[PDB]
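S.K.: Below: one structure in structure tokens.
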Amino acid sequence: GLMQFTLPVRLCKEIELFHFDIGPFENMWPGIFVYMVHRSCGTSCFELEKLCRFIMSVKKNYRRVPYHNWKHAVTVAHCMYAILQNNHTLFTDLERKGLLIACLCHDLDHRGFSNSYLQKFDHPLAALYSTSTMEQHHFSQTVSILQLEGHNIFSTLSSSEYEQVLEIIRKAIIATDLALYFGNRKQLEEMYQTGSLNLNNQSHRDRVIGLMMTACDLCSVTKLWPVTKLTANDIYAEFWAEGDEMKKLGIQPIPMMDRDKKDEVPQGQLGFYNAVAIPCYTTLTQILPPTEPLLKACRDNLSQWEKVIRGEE
Ligand SMILES: Cc1ncc(C)n2nc(CNc3nc(-c4ccccc4)nn3C)nc12
Ligand SMILES: [Mg+2]
Ligand SMILES: [Zn+2]
């Protein structure tokens, strides 16, 4: 119980900032996550041995895909850690616990294909779950790992604390379905502006945690430009593989997924920052003012994509 994880000095200082990159050394990512659990939650939250066994099973159930991989899982958990550490007193003991686990688990067993591709291929998961197909699968795999021998990291909670934390994780993982983000952010925008937003209304917290999840999920756009730019190559490598698979089903993919329309990526990134990213971090900043560095970095990256279009980069 006296075994604190510590990080080298550059990582000790830089892990606290929103724009931190967890680096290319896979074997350090588990320790980075435990460090984050220990500071956002406590050395007491999880039995170390159960946590390590859960982490390694979560890792093993992420696939070797260009973007939706173990590195993405730990990156999304780190953004959540930053939001939680900059908003100390706004979140319950169970939310702290649940939300870093939700982020680590949110894309479990992803195959690098959209819900839309599963539906057109007619994948078994598309009959088991007609909306948020992959996200219901991700939650399902989380409950699976939680029920392996020696993996119940929540075993010290009561039946009802346990049920609340699995309910927090389910909603949080479901909210990572970008189709659901637009409606959720519109409602939050309206509630905040008409002054009805109430962080004691459970159905309001839910929406606020959904938006945090979208924020953490999209956080590649809040990094240093060279991280953002190199991550975008991973993002399009998945989309263009799905594009090819659409063409194999005899379907012209949307241009986002057509490797023949590589040229239009800079303009596609503008659409994406304007329609999804900027609105996301704006509304988050309105609700949680200390998350402003995320909006500031996103804006800086929009401006870098604008330079790419002007041939300045
Ligand atoms: C950075 C980032 N993080 C997360 C997600 C989910 N995405 N999704 C995109 C894709 N955005 C996008 N690309 C194109 C496009 C691309 C090439 C040609 C034509 C159009 N249009 N749009 C809207 N970028 C991101
Ligand atoms: Mg996902
Ligand atoms: Zn994700």
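All chain A residue numbers match Swiss-Prot; in order, they span 724-1036.
According to its header, this structure was worked out by X-ray crystallography, 2.2 Å.
Positions of Cβ are set from backbone N, Cα and C atoms, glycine also.
Feature annotation from Swiss-Prot assigns active site, proton donor to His791; the stated evidence is similarity to another entry. Sequence annotations record features per position, and here Swiss-Prot assigns 3',5'-cyclic GMP binding site to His791, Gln992 based on experimental evidence. What Swiss-Prot lists as divalent metal cation 1 binding site is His795, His829, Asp830, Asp940. According to Swiss-Prot, the mutagenesis experiment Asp830 to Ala carries this note: Loss of activity and of zinc binding. The note that Swiss-Prot attaches to the published mutagenesis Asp830 to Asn is: Reduces activity 1000-fold. The divalent metal cation 2 binding site annotation in Swiss-Prot covers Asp830, and the record cites experimental evidence as its basis.
Give me the structural setting of these features: burial, nearby parts and distances.
M.R.: Look at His791 (active site, proton donor): DSSP puts it in coil. Listed in sequence order, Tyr785, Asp830, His833, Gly835, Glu961 are the same-chain residues at least 6 apart in sequence whose CB falls under 8 Å from the CB of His791 (active site, proton donor).
Reduced to three states, the DSSP call for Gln992 (3',5'-cyclic GMP binding site) is helix.
If you draw a 10 Å sphere around the CB of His795 (divalent metal cation 1 binding site), it holds 22 other CB atoms from the protein chains shown.
For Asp830 (mutagenesis position), the Cβ neighbour count at a 10 Å cut-off comes to 25, with all displayed protein chains included.
A coil conformation is recorded for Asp830 (mutagenesis position) in the three-state DSSP classification, outside any helix or strand.
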S.K.: Hey, how far is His795 (divalent metal cation 1 binding site) from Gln992 (3',5'-cyclic GMP binding site), Cα to Cα, in Å?
M.R.: 19
S.K.: Long-range neighbours only, meaning 6 or more apart in sequence with Cβ under 8 Å: which ones does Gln992 (3',5'-cyclic GMP binding site) have?
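M.R.: Expected: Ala955, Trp1028, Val1031.
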S.K.: Neighbourhood of the divalent metal cation 1 site (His795, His829, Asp830, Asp940): other residues with Cβ within 8 Å of the Cβ centroid, in order?
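M.R.: Other same-chain residues near the divalent metal cation 1 site: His791, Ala796, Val799, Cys826, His833, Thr899, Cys939.
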S.K.: Counting only residues 6+ apart in the same chain, whose Cβ is under 8 Å from the Cβ of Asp940 (divalent metal cation 1 binding site)?
M.R.: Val799, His829, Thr899, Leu901
S.K.: Got a sec? Which of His795, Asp830, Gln992, the recorded positions, have CB under 6 Å of any ligand 2 atom?
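M.R.: Near the molecule: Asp830.
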S.K.: Which number gives the other C-beta atoms within 10 angstroms of the C-beta of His829 (divalent metal cation 1 binding site), all protein chains shown included?
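M.R.: Cβ-Cβ neighbours of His829 (divalent metal cation 1 binding site) within 10 Å number 28.
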